[PDB]
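I have placed the structure first, in the form of structure tokens, so that the comments after it can refer back to it.
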Amino acid sequence: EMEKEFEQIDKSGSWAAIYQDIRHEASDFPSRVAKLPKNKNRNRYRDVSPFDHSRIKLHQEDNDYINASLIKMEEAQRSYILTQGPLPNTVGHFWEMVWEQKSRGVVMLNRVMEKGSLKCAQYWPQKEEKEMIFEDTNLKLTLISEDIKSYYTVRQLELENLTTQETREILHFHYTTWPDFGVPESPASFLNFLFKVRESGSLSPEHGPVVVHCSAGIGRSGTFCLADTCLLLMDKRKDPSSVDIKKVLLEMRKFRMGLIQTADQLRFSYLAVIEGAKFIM
Ligand SMILES: COC[C@H]1N(S(C)(=O)=O)[C@H]2CC[C@]1(O)CC2
């Protein structure tokens, strides 16, 4: 049982050690498309690239490239798109991806500014009466409503395909209280947030995959998907304690590199699953 493994690693202070074995066992697949010179300004970080095998392709004939990966968890029957925080020049590609994949939710785990630097472009409207038009991808985005809570904000957005005049409602879930350094002290508000996403229908098989991002789309984004998938597998299985968080993480790392950036994010992921298991047993 993971709770006792938690006890052992914590008492022995073997978090980094565990983290390094995960790093060494992690898959390495080609990322040739990401490294083409015509795509250099589509990548926020030169060392964070989607693998070619799992990369999301845009349906535009010119350049299909976005820094986004499909993570397919076959036993849990859950998919996620993990992406970077859009850049000033990829906001239109971001919303084209949302459209093309039939996503119902966008999960944002960062602030636009952290540590005095921009981590993401402002890619959604701040006021109902000031909608955004992405001329490169022929999309219009309107803020419908905004519900601001202590730990997170939920926004209803209308995305319109200006080409076909079809519209969809997109939910934006914005976790606003992840600290600039380290991880939250308690997983309580992160679990609350994860249950609110689930309750919305955004993670359900009747929609395209949820879009999940932070700045790079590997650290906090990784923690979100890892906790969700582990708790779902504990619901599904005859024996809940058969769920090994290290194996799930390695299965998720076949689809996108570097998921869970620090030993502190790993320890936080265990804490989130262990605490969330109580509210599921
Ligand atoms: C308490 O988290 C594990 C800590 N260790 S340890 C000795 O348990 O691996 C190192 C110092 C800070 C850390 O948070 C991460 C590295």
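Using the numbering of Swiss-Prot, the residues shown for chain A are 2-282, in order.
According to its header, the structure was obtained by X-ray crystallography, 1.9 Å.
Backbone N, Cα and C define each Cβ position, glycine as well.
Among the features that Swiss-Prot reports, active site, phosphocysteine intermediate is placed at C215. For the recorded site, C215 (mutagenesis position), the DSSP three-state label reads coil.
Within the same chain, the residues at least 6 positions away from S216 (substrate binding site) whose Cβ sits under 8 Å from its Cβ are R45, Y46, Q85, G86, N111, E115, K120, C121, listed in sequence order. Marked as substrate binding site by Swiss-Prot: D181, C215, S216, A217, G218, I219, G220, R221, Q262.
Where Swiss-Prot documents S50 to A or D as a mutagenesis experiment, the accompanying text is: No phosphorylation. Counting Cβ atoms from all protein chains shown, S50 (mutagenesis position) has 22 others lying within 10 Å of its own Cβ.
Long-range Cβ proximity for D181 (mutagenesis position), meaning a same-chain Cβ under 8 A and a gap of 6 or more residues, is found for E115, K116. Per Swiss-Prot, mutagenesis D181 to A is noted as: Substrate-trapping mutant.
According to Swiss-Prot, the mutagenesis experiment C215 to S carries the annotation: Catalytically inactive mutant; abolishes sulfhydration. In the structure as shown, the Cβ atom of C215 (mutagenesis position) sits within 10 Å of 26 other Cβ atoms.
For the substrate site, whose binding residues are given in the record as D181, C215, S216, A217, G218, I219, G220, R221, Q262, the maximum C-alpha distance rounds to 16 Å.
Cβ neighbour count for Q262 (substrate binding site): 18 (other Cβ atoms within 10 Å of its Cβ, all protein chains included). Taking the binding-site residues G218, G220 in turn, the residue surrounded by the fewest other Cβ atoms inside 10 Å of its Cβ turns out to be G220.
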